[PDB]
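Novice: If you scroll down you'll find the structure; I have some questions about it.
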There are 2 protein chains.
Amino acid sequence: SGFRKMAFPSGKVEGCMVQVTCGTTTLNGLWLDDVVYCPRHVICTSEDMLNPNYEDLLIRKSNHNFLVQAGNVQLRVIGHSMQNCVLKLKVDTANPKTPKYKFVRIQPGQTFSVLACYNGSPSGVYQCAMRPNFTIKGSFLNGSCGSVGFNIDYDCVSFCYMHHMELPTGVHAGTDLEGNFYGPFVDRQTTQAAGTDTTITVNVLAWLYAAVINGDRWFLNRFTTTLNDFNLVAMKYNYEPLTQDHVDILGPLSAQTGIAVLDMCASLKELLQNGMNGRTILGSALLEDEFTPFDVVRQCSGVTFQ
Amino acid sequence: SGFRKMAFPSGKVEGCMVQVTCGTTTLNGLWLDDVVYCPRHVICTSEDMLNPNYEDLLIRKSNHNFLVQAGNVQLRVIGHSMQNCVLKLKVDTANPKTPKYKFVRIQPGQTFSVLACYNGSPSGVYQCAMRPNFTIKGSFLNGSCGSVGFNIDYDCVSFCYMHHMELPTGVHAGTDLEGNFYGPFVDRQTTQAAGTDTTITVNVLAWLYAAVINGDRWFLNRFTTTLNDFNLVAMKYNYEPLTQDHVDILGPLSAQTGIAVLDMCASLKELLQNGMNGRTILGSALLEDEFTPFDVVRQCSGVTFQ
Ligand SMILES: *C(=N)[C@H](C[C@@H]1CCNC1=O)NC(=O)[C@@H]1[C@@H]2[C@H](CN1C(=O)[C@@H](NC(=O)C(F)(F)F)C(C)(C)C)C2(C)C
Ligand SMILES: *C(=N)[C@H](C[C@@H]1CCNC1=O)NC(=O)[C@@H]1[C@@H]2[C@H](CN1C(=O)[C@@H](NC(=O)C(F)(F)F)C(C)(C)C)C2(C)C
């Protein structure tokens, strides 16, 4: 019944976006209750950003130095603090469209939806994955910072990402909502390299399950294997180790398609050795690693929100 | 700065979704002002759907036979009519979250965002294209019908699709919001075939422009060509004819990258002849045809909504 890179619906989060201006720098903010969270480099000028001293810049700021606009309405700031690489502006108005929400810090391999924004206005929404090198393959221009990444569980928005910077290779980096970066990056304009990226094995298998459910079954073989042996052949192709926790997490997909997890591992071994020989799987000639087990289940069983 | 299959933010449309039940059939509705639009096969039973007589079924229905739920709130129906394959239920309450909206009928080649819903609740959002054979490569399960496709221009939602049925090959079919199908399909459970699908040439070129902007330039050659000659080589590969209107529509991307449209056509000719020889473009080993000129411009210049 089809299989696509699907994102969460964005309305709950659109109701939280605002514009934060400080001097001439403008970027995005998240308004939740009476607090606005945004990247702390909003207090910089251009020339500060090469090697900035944030605490020093913040001393010279008052409440009134921050311009916070929700649509046309201006939000008076009544306090400011800095928490790691994020900035919290207390405001005089609680956001009446605040959803149930929590702040989470995802693990490498987990996915989320990004609502890319400019000037506090939503431009578009797409689904990303936290790569094992702690980067994301997103799409962002100048002024995108403060755009956020999230998951929805029924009614609760789990905010897990806030965008800060783009790295030499076209990939992106940021923080959780407490302002700690993911990976070894810092918020300054200096040379930073990513680290080598490894392929998320459990997400590939999840995608192969997605393919069977959808009738694409040519890659299934009749063989099995052991976790140990599988992991030796994967290592060579820069695939992450598959833990037993991964196997257990794949149990629901295993149960529903009646294909033991270690059979699917066998099928993947073959694909890593022999290549596809010019065939596709779900429309793709490359093995895809940006869908979690949970993503496959929600899409191929039709889970909804609110 | 990255390039992804990006969808419009969905909040404006989420505020319009409702659940329509009639007998035991439940599917999705669109509530705009005081009218709910949904697929007319909500009035069927299972066994009716093999060869249904819709006008006959609707005679036997009253207002009170339709259960319309917006969240927990029930909407009293105060009238019903049928317009082609869509059904309009007048209700006693106008939807206070109705956006500025219009109903449009897109052309093959145009893209839009689908908000897949079940039981009047949003499950996820993704971007599709109206294929030249008048199908879409979507992702839908039972109960998805009435989910809608749309574009946003600043503040106005242009609704262009409503989902009705899935075709033997995993692809999907539906109507505009006046209830006319796209392509030769009808709303009955009988064998229907798609027609052969052709590749949308102008969208491919747009994607190649997207690639240059993003620094991927290996496929550019030094040669030019004529529209005429180009179109002869494309025909063989089941690529649509490139009209002069297409060339003009590509003028903004041409202007910004300083690459005449007919140079890019030359570069595409080579790719259709020689293949990629194992290289990628924007991460893909296949030429991609699901981004319009307009989509590339909005994403790679950062257009926002509201
Ligand atoms: C936030 N609004 C922008 C978003 C950027 C702009 C281009 N694409 C994006 O994702 N973030 C920044 O401009 C951050 C910000 C200063 C510099 N910066 C960068 O993203 C730069 N990157 C780096 O210096 C590097 F190489 F370390 F990654 C830039 C050269 C502009 C891509 C600060 C405070 C780090
Ligand atoms: C609306 N809620 C569903 C959505 C379907 C279910 C599976 N994926 C979808 O997109 N639509 C239907 O069930 C429509 C509906 C009766 C039958 N139908 C179909 O989609 C069927 N297709 C066809 O009969 C065919 F081959 F012509 F395309 C089905 C076999 C269930 C896929 C009506 C009124 C056409």
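Residues 3264-3569, in that order, are what chain B shows, numbered as in Swiss-Prot.
Every residue, even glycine, has its Cβ placed from backbone N, Cα and C.
Okay, these came from Swiss-Prot:
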- B:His3304: active site, for 3CL-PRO activity (ACT_SITE)
- B:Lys3353 to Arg: In strain: Beta/B.1.351 (VARIANT)
- B:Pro3395 to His: In strain: Omicron/BA.1, Omicron/BA.2, Omicron/BA.2.12.1, Omicron/BA.2.75, Omicron/BA.4, Omicron/BA.5, Omicron/BQ.1.1, Omicron/XBB.1.5, Omicron/EG.5.1 (VARIANT)
- B:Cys3408: active site, nucleophile (ACT_SITE)
- B:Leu3468 to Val: In strain: Zeta/P.2 (VARIANT)
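Give me the lay of the land around each of these features.
Specialist: For B:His3304 (active site, for 3CL-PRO activity), the same-chain residues lying six or more positions away in sequence with a CB closer than 8 A to its CB are B:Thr3288, B:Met3312, B:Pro3315, B:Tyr3317, B:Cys3348, B:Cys3408, B:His3427, B:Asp3450.
B:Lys3353 (variant position) carries a strand DSSP state (E or B). Its Cβ placed at the centre, B:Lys3353 (variant position) has 15 other Cβ atoms within 10 Å.
B:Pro3395 (variant position) falls outside any helix or strand according to DSSP and counts as coil.
Under the DSSP three-state reduction, B:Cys3408 (active site, nucleophile) is assigned to coil, being neither helix nor strand.
Listed in sequence order, the residues of the same chain lying 6 or more apart from B:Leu3468 (variant position) and placing their CB within less than 8 Å of its CB are B:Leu3505, B:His3509, B:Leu3513, B:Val3524, B:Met3527, B:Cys3528, B:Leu3531.
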Novice: Just name the most isolated of the recorded positions B:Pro3395, B:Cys3408, going by other Cβ atoms within 10 Å of its Cβ.
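Specialist: Ranked by other Cβ atoms within 10 Å, the recorded positions B:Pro3395, B:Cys3408 bottom out at B:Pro3395.
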Novice: Roughly how many angstrom lie between the C-alpha atoms of B:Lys3353 (variant position) and B:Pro3395 (variant position)?
Specialist: 35
Novice: Translate the DSSP assignment of B:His3304 (active site, for 3CL-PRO activity) into the three-state scheme.
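Specialist: The residue in question, B:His3304 (active site, for 3CL-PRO activity), is helix (DSSP, three-state).
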Novice: When the Cβ positions of the recorded positions B:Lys3353, B:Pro3395, B:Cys3408 are compared with the atoms of ligand 2, which fall under 6 Å?
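Specialist: List returned for ligand 2: B:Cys3408.
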